Amino acid sequence: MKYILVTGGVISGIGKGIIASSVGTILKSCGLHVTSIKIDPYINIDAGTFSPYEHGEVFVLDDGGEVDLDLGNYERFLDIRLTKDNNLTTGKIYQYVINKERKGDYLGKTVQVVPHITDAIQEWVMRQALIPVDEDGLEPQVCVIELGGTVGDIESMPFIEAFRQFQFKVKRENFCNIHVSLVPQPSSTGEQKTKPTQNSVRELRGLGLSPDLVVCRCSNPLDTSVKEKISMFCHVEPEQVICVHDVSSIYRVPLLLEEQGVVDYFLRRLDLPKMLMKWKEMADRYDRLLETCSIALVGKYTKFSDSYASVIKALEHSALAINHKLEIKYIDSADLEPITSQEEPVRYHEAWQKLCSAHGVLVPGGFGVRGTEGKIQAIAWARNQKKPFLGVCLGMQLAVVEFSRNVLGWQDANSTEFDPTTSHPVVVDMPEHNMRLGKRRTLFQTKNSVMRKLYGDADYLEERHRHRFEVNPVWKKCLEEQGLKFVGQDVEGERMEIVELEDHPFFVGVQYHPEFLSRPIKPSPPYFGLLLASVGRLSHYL
Amino acid sequence: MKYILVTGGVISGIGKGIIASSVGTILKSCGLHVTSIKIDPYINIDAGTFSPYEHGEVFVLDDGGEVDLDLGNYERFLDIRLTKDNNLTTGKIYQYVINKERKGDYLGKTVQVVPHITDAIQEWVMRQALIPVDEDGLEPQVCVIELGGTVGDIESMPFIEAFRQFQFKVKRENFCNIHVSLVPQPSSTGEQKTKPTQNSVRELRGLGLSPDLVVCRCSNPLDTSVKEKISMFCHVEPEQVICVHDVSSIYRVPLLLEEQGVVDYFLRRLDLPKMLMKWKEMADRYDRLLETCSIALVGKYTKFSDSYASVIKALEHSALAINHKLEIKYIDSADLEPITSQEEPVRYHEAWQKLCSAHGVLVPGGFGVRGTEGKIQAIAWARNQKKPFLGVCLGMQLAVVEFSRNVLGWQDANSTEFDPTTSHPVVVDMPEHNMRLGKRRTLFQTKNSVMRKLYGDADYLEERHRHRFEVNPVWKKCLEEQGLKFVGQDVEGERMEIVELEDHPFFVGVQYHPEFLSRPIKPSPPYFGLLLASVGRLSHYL
Amino acid sequence: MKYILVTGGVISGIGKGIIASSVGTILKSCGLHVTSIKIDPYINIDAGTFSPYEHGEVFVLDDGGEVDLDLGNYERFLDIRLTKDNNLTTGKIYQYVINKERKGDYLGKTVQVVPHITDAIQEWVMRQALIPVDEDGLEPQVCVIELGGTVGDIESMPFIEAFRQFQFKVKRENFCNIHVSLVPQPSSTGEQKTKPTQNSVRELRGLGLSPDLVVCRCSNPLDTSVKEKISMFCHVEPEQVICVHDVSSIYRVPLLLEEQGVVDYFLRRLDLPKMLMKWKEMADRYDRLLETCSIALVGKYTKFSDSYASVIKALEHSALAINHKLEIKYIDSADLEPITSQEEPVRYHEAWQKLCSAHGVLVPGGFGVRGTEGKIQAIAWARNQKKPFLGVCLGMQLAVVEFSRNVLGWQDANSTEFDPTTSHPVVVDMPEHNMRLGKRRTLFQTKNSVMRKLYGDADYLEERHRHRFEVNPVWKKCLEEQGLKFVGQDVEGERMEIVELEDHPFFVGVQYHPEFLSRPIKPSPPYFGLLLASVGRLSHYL
Ligand SMILES: Nc1ncnc2c1ncn2[C@@H]1O[C@H](COP(=O)(O)OP(=O)(O)NP(=O)(O)O)[C@@H](O)[C@H]1O
Ligand SMILES: Nc1ncnc2c1ncn2[C@@H]1O[C@H](COP(=O)(O)OP(=O)(O)NP(=O)(O)O)[C@@H](O)[C@H]1O
Ligand SMILES: Nc1ncnc2c1ncn2[C@@H]1O[C@H](COP(=O)(O)OP(=O)(O)NP(=O)(O)O)[C@@H](O)[C@H]1O
Ligand SMILES: O=c1ccn([C@@H]2O[C@H](COP(=O)(O)OP(=O)(O)OP(=O)(O)O)[C@@H](O)[C@H]2O)c(=O)[nH]1
Ligand SMILES: O=c1ccn([C@@H]2O[C@H](COP(=O)(O)OP(=O)(O)OP(=O)(O)O)[C@@H](O)[C@H]2O)c(=O)[nH]1
Ligand SMILES: O=c1ccn([C@@H]2O[C@H](COP(=O)(O)OP(=O)(O)OP(=O)(O)O)[C@@H](O)[C@H]2O)c(=O)[nH]1
Ligand SMILES: NC(=O)CC[C@H](N)C(=O)O
Ligand SMILES: NC(=O)CC[C@H](N)C(=O)O
Ligand SMILES: NC(=O)CC[C@H](N)C(=O)O
Ligand SMILES: [Mg+2]
Ligand SMILES: [Mg+2]
Ligand SMILES: [Mg+2]
C-alpha cells in the first residue's frame, strides 16, 4: 500500500479537500487504483445529526452512511464508491476502542491514547485502505488520508501521533505527507506573509511529521522571494513548495499541481511505475463558455454555498454538458412566503424578481417546517408559468402537496412531517422494516416517461436516499386520475420514487438525491433534464 | 505608572503599530501623558545597518538613534520626542546583561534567561517609562509597549516571559495586555475564519498572558456570530473583542477603537480619572477631498511602500493642509537612467510618462550608487521644465552635482560617495569630530529665502540628519557666483544645510530629513512648500 | 568529522559529563582522535566570575581559559589539551553574533535566533571540532558535544534548534545523539518509574532530535520489563536503551557502556573502521584496595564535593598509584579558627579531631579572607607536628605568611590580599604586564629539591595558574636566611613558584594548580609526594 496524509495548516475550509482529490486524480492518471479516508477529529459518529450550516451538506454513500461532503469530492474526482468507514472520527475510534475494552480484548491491561487509540487509528487506516472502491473488485494501491481541521487542534493530536508512529510502521517509499497552509496577503501591505505557514510547519514538525510537500494556498501566485523564504524557514527544497492560487474552476487544481510538478515528485517519492487532458479540456471549455442559463435554487439552507455543495456541482456538471454558463440564483425560500410580504417586502420582491427571471427552478431536499411554504410557492409558480422544474426529495413531496392544494383543491393538504392534524394527509411517515436511507432500486412502471428516456431506457435505476416520509397509497389514485404520474416506484410498489406531471415542459419529482451520483463528464440525468428543458433543448434531445 | 502591552497574533505587518499609536492617542485624549517602547525581538542593536527593504525606512530620533519606523508612528500620533532606548532589542538586552556580567555585577552567580535577562527587560521598561517625552519635563503616566513580531516566535519568548512576571510585579490596575490578531476571509468561502486568532490567544495564554482585549484585524467588519465565536474559544467577553477593519485612512483607527468602546474599557481597567474630534475632522476632510495634486517620488527603494513611510506621511500631511488628494507617482529612479532605454524601453517610457505628468517632484534621501543617475535625470528635468522640486539629503547633494554638470558644465562632476576619481569633487566625505547624525541647529545666512518664510522667519531651525557627505567649501564660491544660494548652514558655517536656486518656482535642497518632524496637523515646511508650489499656491501664501 | 551530541533529560548533575567522557574513551580505544565541546546554556562568557558553589570548581586550560569542570573530565579521560573555545556559551555566541552585526558582516539583513544564532553555533562547533587537542598536531576524527542543562530549558533551545538543523547539514553517518535521562525509584513503591524519561525523549523529539541512544541513569540496574517499557514509549529498540547504574568508581562507566554494547553500536552507527583493559585493571585495583591513607582537605568551599573536583581526582589518582584507599577528611577551614572555639566548640573540636587524625594535609587554592585564618592554623599544625603538607596556590602564600608569623615571629604578617594595612607585607598584588593565569614555565633554581626529584629531574616544568598575588622579593632574603627555600621560580626570577621547607618530612608550596594535569595512570607529582610522604614511602621512592 501507499499512503498520502494531507494535513491542514492555518484554517479549515482552505481547499485541502480539493488538494486531496486532485492528488487522487493525478495518481488515477498514473493508472493507479486510489482510495480515500476523511478523518474528522470531531466526536460525532456520523454526519447524520448535523444541521447543514455545520460543515456543509450531508453526503449519502451507497451503504447509507451519512458522511462529510469531502467524501463527495473524492467520489466526484476519482469516480469511486466509498463506504461508511472511509469517514473516520474520534467518535468512531473512541467508541471502537471502548467496546473493545468492555469485551476484554485488551487482556486486562490499561488502555491509553498511546498506544491503544493510536493503534486503532493505524489498524482502521490499513483495514479501509484495502477495501475495493473502484468499479472492479481491485484492491487500492494508494490511499489518500485527509486530516480535517488544522494541526495543533487538541482533537487532531491523536491522529498526528498515530501518523508519527505509522511513518515508521511502513517503509518510507509507502508513506508521504502533504501540508496545506495559508499564505495571507493583507490589503494594507501587499506582502504575501509566510509566518503562519512557518508556524504551521513548525507545529507539524513538533508533532513529529516532516512535510514532504508544502502546498501554499494564496489568492494569487507566490513571488519567487516568498517561495524561497518558505524553503529557508520550513526546511523544504524550492521545488517541494507548491502554490495553489485561486483558479477559475476546481478542474484547474490537478493541472496547477501538474505545472508545480507534484507528479514528477510522487513518482520518485513513492517508488511508483493521459487523463489530465480531460480536466484540461473541461477547464478550457468552462473558461470559453459565453451564453448563460439560470436556475433558481429554492433553498432552505441558503445562508452558505457549502450547504448545497453536491447540488451546485450537479448543476455545474449539467451546464458544462449543455455548454452554458450557469447562474444559480440562490433564493432563501422563506422570502417567497406571503408572510414576508407583510413586513420584509424588499426581501419578498427580491426573491420573486430572482424566481421569475430564472429559466428553470430546483427545489432541493431538506427537513422540518421552516421555508416549506416558500418551496410550495415556487412549485405553484413553476406549474402555472410552465417553467421547468426539478423537485428533489422534499421537492417531490411538496410537488404532491402543491398539486393537492392547487389542482385537486384540497386547501388543507400538507405533509404529515409539517402538520400532523391534516385531513387529506397526502405525505406520510413511513420507516424501513429491515429510514429509506442509502442506495435502493427504483423500477419504472411505464415505457414512455421523459425521465426513463433521460436514464437511458433501462427498466430500473439504483439511486441514494435520506428521507423518512412518502406519498400516501390511499391518495395515490386521487392524484393519478388527474395530472401526476408516479412513473418510478420501489420493487414492491408500496413507495413512489419518481413523479412526472402531464402537459408541462419538464416537471419531475424524485424521492432520492440525484446529485450524489453526478460526475464531471456524466451529470445526473434529472439535473441534465432541468438544464436541457430551461434552455429549450430537452425536446431536441428526444 | 500604567503599562499597556500590545502583542501580535498571526502575522507582523498587521497594523499593530497603528493600534499601539491609536491607544496612545485615546489616552492622550483622556489628558494623560503617554510614552511608548517598541520591542524588536531581532538581535540588531539599532536600525542603522538595515537595507530599507528590511522593516521599511530607518527613522532618526533627536539624539541620533537610528530606530524602527514604529517609533515614527508614535511620534506622529502622540507628538512626543522619543530617545534611542525607547527601541529595545534582544541585541541591546543581551549586550546590556553581557557587559553587566563581565563587570561582575551579578555577584559570581550564574546568569540566565530567567531571571537575569527577563529582569533586565523589566528594569529597562520601567527605566524608559519614566523618561519625559512630551514638550514639558512631565513624567509619563502610561507607557504603551508594542512587542514586534508575533507570539511564539523563538526570539519573542524572553519578552513574553518577562511580561508574565511583570503582570505580578505591578498591581493589576497598572498592567493591561492587548492582542492584535488576523481574522482571514478567503475568497473561496467568505467565512471570516477565527481559528488562527484562537490558536494565537491559546499561545499567548500558554506563555502566561491573558489578553485584556482581542483586536481582530480583518478586511471588513466582523459578523456578530464570528465575534461571539471568538468570545467562546478565546475566553473573552463579547464587548472585549474589537474589530479593526480596513479604514480609508489611519486617522479613523482611534475613532474605530472609540466606536468599539476601548476608552470605556481602559477607564475601568486601568483605574484612570475632546481631542478625538481633530482626528474625526481630519478623517472627514480626507474623505471629502476631491481635486488631486501629484508628486513624483524619485525613489531608489521603490519596491515597497514602507521604504518611504515617513516621506509618504509628510506628503499626506502637506496635501491635507493644502486641501488636495495626493497621488504619489512612485518611480524607480533606475528606470529614468539612459542605460534602461537601451534594453527596457517600456520601463524607461513608463517612468518618464509618470515624471512628466507629475505636478512637482521629490528626490528623497538614500545611500550608494544604484539609482543615482536617475535622481540626477529627474533634477535636470525639474530645473529645465521649471517643475517644483524638493531634494532631501541625497537630493540636495545631487542638486549640487546636477547644477555642476549642467549649469557650470563640469561634465565629470559627481559626489565622492559615488566616484572617488572625480575632478571637480563638489560633494565630499566629511565626518563629525566630537556622521552629522541626529538633531542639529541650522542657521539662516539670509533674510529673504522662501524656506526662511516657510519656517516662520526664525533665524534658526533644529532638524534631524543621517548623512556622511557634504557640499565642498572649495567649490561653494563657484556655485554661488551662479544660481545656487546656500541659504542655511551650520553654527560654524563649514557645512551647507539648505540650498535654494534663483529664478525657479520652488527648487530647494535640504541636507536633513524634514519628514521626521511632520505631524498630522503640522506638515514639515519643505513638504508643504512643494505641495503649495505644485498647485501654484506658494506665491499666494507669501 | 563525526559528531556525538550528549543531551540531558530530567536533572543536571546526572553524570552526563561522565557519559560524554566515557564515550570519548571508547572512541579513543577504537584508535580514533577525539575532541570535546561543552555547551553551557548560561549567559556568562567564562567560568572566571563564578563562586565555587555554582557548578563546582573553575578549571584552568593551558591558554588561561577559566572553564567548567566538565572540560576537566574530558582532559582526564581523553588526555587532551582543550582550548578556551571548547567551552561554548550563550554569552560567547550572542557576543560573537552581536559583534558580527556591529561590524556589518550580516550585510544589512535582520539577524535572528534562526538562522543567525543557530548558524553561529554550527560554525563554532565545526571550527572547534577541527583544532588539534591530542599531543600530536593530528586533526580530530570525532567531536563529542555535551549540552549542559536539560532539554526544554529556555536557554537550551537555540542549541537544540541548531543541532536539529545540523543533523541534515551533515550526512547521517557523521551525526549521532545520546540522551542521558533519570529513571527514579522511590522508596515507597520500588518501581523504577520511566515517565520522566518518556517525557524527556518526547521533549527532545518535539524539539526535532531523535535519540540514537537512551542512557537511563538509575541507582541500580533496570529490570527487563522497565527497559522494554522505555522501548515502547520512547520509540527506541531494546539494545538501544542503556542503563548506567551507580558504580564503585567512574572507571567502571566506560566498561558498563561496553557491557551494554555502545561500542558495537557506534561502529555501525557512525561508519567507523585494547585500551579499555587499563580502565578494567584500575577499576579492579580500586575495588581490591584494602588499607587506608587519610588526607585532611583544609577547604574554604567545603559545603559541596564538586567545589574541589579536580583536587579530589588528583588525590584519588595518587592514592591509586600508591595502592591505598583514600579517606579525604573534609574540613571547613573556618571551624579551625580560634573564634569558632568561643561559640561553636563542637565544630571546633570536630575539625581538630579530623585534622589531627589525618596522615597528611592539603591546603587547596582559593580567594578572599573567609577561612584564611583556619588555613594558617592547619599549616602551623603541619609544621609543628611534622605532618606532610601540600599548599596549593593560596596554600603556598599562606605557608609564607605562617612561616613569617610563627618562625620569623612577625605577628602582624599577612598577605596584602587580606590586610592591605600590613607591615611586613610578605605577599603582594603583582599582575601580568603583557594575572599570572593559564600555563607558564617554572625553572628550578637548585639540583636537590624533593619536588625536582618528584618532577623527574628536568630543569623546568610547565604548569597552570589562577592567582593575582605573589611572594614579595623585598622579604625573600629574610625567609631564605631561615628554613624556606624557593626551589622553583619564573624565567626572569621575579616570582616564587615552588617553595620547600628544610628539616620537615614533606612541606611544599606550589603557586600553580597541579591537579589540572593529573591523569588516571599519572598523578600530579605534588599530590603523589603528599600521598607517598603521609604513608612514609617518600623516603624509599628517593
Ligand atoms: N485553488 C482554489 N481556488 C479557488 N477555490 C478553491 C480552490 N481550491 C478549493 N477551492 C474551493 O474552496 C472551498 C474549500 O475547499 P475544501 O476542500 O472543502 O476545504 P477543506 O479545508 O478541504 N474543509 P474541512 O472539510 O472543513 O476540513 C471549496 O468550496 C473548494 O471547492
Ligand atoms: N485598520 C487599518 N486599515 C488599513 N490599513 C491599516 C490599518 N491599520 C494599519 N494599517 C496600515 O497597515 C500597515 C501595517 O501597520 P504597522 O502598524 O506598521 O504593522 P506592524 O504589525 O505594526 N509591523 P512590525 O513593525 O513589523 O511588527 C501600515 O502601513 C499601516 O499604516
Ligand atoms: N554511573 C555513576 N555512578 C555513580 N556516580 C556517577 C556516575 N556517573 C557519574 N557519577 C558522578 O556523578 C556526578 C555528576 O556527574 P557530571 O558528569 O558532573 O554531571 P553533569 O550532568 O554532567 N552536570 P552539568 O555539568 O551541571 O550539566 C559526578 O560527580 C560524577 O563523577
Ligand atoms: O473537515 C473537517 C472535519 C472536522 N472538523 C472538526 O471541526 C473542528 C473545528 O474546526 P473548524 O475548522 O470549524 O475551526 P473553528 O470552528 O474553531 O474556527 P473557524 O475558522 O471554523 O471560524 C475541528 O477541530 C475538527 O475537530 C473540521 O474542522 N474540519
Ligand atoms: O516590528 C518588528 C520588529 C522586529 N521583528 C523581528 O523580525 C522577525 C521576523 O518577523 P517577520 O514579521 O519578518 O516574520 P517572517 O519574516 O519570518 O515571515 P513574513 O510574514 O515576514 O514573510 C521577528 O521574529 C522579530 O524578531 C518583527 O518581526 N517585527
Ligand atoms: O553543565 C551545565 C552548564 C550550564 N548549566 C546552566 O545552568 C542552568 C541551570 O541548570 P541547573 O542544572 O542548575 O537547573 P536549576 O538550577 O534550575 O535546578 P537544580 O536541579 O540545579 O536545583 C541551565 O539551564 C544551564 O543554562 C547547567 O545547568 N549545566
Ligand atoms: N432529505 C430530505 O429532504 C428528506 C425529505 C423529508 N423531510 C424526509 O425527511 O423524509
Ligand atoms: N541618508 C542619506 O540620504 C545620506 C546622504 C548621503 N549618502 C550620505 O550618506 O551622506
Ligand atoms: N586561585 C588562587 O588560589 C589564587 C590565590 C590568591 N588568592 C590569588 O588570587 O592570587
Ligand atoms: Mg475538507
Ligand atoms: Mg509594528
Ligand atoms: Mg556536566
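Per Swiss-Prot, chain A residues shown: 1-273, 280-440, 448-555, in order.
Recorded method is electron microscopy, 2.8 Å.
Note: Cβ is positioned from N, Cα and C throughout, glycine not excepted.
For reference, Swiss-Prot has these:
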| type | residues | note |
| --- | --- | --- |
| ACT_SITE | A:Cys399 | active site, for GATase activity |
| ACT_SITE | A:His526 | active site, for GATase activity |
| ACT_SITE | A:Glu528 | active site, for GATase activity |
| MUTAGEN | A:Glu161 to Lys | Localizes to cystolic filament structures |
A:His526 (active site, for GATase activity) versus A:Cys399 (active site, for GATase activity) - Cα distance in angstrom: 7
All-chain count of other Cβ atoms within 10 Å of A:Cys399 (active site, for GATase activity): 22
Neighbour-count leader, CB within 10 A, recorded positions: A:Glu161, A:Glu528: A:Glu528
Under 8 Å by Cβ from A:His526 (active site, for GATase activity), same chain, sequence gap 6 or more: A:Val60, A:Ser316, A:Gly371, A:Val398, A:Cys399, A:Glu476, A:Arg477, A:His478, A:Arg479
Euclidean distance between Cα atoms of A:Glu528 (active site, for GATase activity) and A:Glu161 (mutagenesis position), Å: 37
Contacting recorded positions for ligand 7, chosen from A:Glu161, A:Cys399, A:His526, A:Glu528 when the Cβ sits under 6 angstroms of any of its atoms: A:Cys399
